[PDB]
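Notes for the one structure printed next.
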Amino acid sequence: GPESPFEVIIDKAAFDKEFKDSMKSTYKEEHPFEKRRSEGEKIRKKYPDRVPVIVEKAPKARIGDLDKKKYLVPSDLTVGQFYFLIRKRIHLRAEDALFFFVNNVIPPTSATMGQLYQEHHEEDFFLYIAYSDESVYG
Amino acid sequence: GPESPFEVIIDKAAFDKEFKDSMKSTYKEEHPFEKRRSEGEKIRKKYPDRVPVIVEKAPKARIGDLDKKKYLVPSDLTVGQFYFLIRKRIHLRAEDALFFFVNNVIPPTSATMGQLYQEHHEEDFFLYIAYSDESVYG
Amino acid sequence: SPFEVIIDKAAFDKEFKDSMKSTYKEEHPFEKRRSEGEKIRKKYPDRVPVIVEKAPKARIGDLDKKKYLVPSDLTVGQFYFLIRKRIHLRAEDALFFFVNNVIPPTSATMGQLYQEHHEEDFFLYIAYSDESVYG
């Protein structure tokens, strides 16, 4: 039996702070916060049944880029279904790898986009998803 | 200038319609809809604990075929545990990939078979699970 | 027999619940682990003790450290991300976690995983591999 020490791991709040901006977003860098928040707030009021989503390629990803970054997604569509739709947009074959990341974690396919947004949207009222052929963002 | 347009993505009902015919079943093609509705009802009324599931190889799949298509499964068992067992029955190698699909999406390992049935059963009271070496059905 | 009827929890757990190898279990006797598990849970009720070890067949680095004291509100996905960094895996490397031979969903909290699956020594055991099934 070990009196050897435990590795004392951080909790959710410390994780969230440690990795807050660890996923890059050219969208966040090219548009000032107040303008994003304004547009995000307005689109949620105009279409309450949909959520605004920014989808961008991870820097290390070896995979085609997306023609469009800004997605307005019905809240009852699951993550798995949105993934299937984005796969078609990249023109990936079914055997090809594709992974989604929200705050450095792959969300389960059964989550609705409405739940994902409600749980993880940023203060500008957008949800940020990065994608990669790798099973980790970085 | 004006705000960049969003890509307006389809919702769940439109997803379900656009990809309903995506998944083919030899068991559904060799067994009429009325016979399967009666059979699925009879087992489902006789066996409320267990759920009836058809497990079949995706057409483009490169996996070994199963000896048995029809399964009556204790609905408390999780899909992950069912998956473990089905892997055992294919005598699949640990280095080989295997995925389950319902309506072109992989179900979560923590779901009981009852939740998957009551959420995705067809009009014949049958749950349809496809398996493949591919991370997507098509 | 047209329908195939599959075996249940009693045989499942009797057959598999101790089936993943643990060098920790082999090197520390059950009585001392149970004592340490009980004590650490009463001392830090907001955390859960976790042993993380390589599956026998895995082609993957070993961990410098096995014993983790994990806040119960951290999700499995978050803990996975942290363990990946400790193994110093490259982004292109695959990594899978197994609890009782099943991959847990990333959204489960470590507190729930522990509650559902800890053993009688009051530790939760996770095995990892580059393969998508324990081996």
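Going from the start of the chain as shown, residues are counted 1 onward.
From the backbone N, Cα and C atoms, a Cβ is placed for every residue, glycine too.
Less than 8 angstroms from the CB of C:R86 (mutagenesis position) sit C:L63, C:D64, C:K65, each of them six or more residues away in the same chain. Annotation of the mutagenesis experiment C:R86 to A (Swiss-Prot position 67) in Swiss-Prot: No effect on interaction with TECPR2.
The note that Swiss-Prot attaches to the published mutagenesis C:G135 to A (Swiss-Prot position 116) is: Impairs localization at the autophagosomal membrane. All chains included, 16 other C-beta atoms sit within 10 angstroms of the C-beta of C:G135 (mutagenesis position).
A coil conformation is recorded for C:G135 (mutagenesis position) in the three-state DSSP classification, outside any helix or strand.
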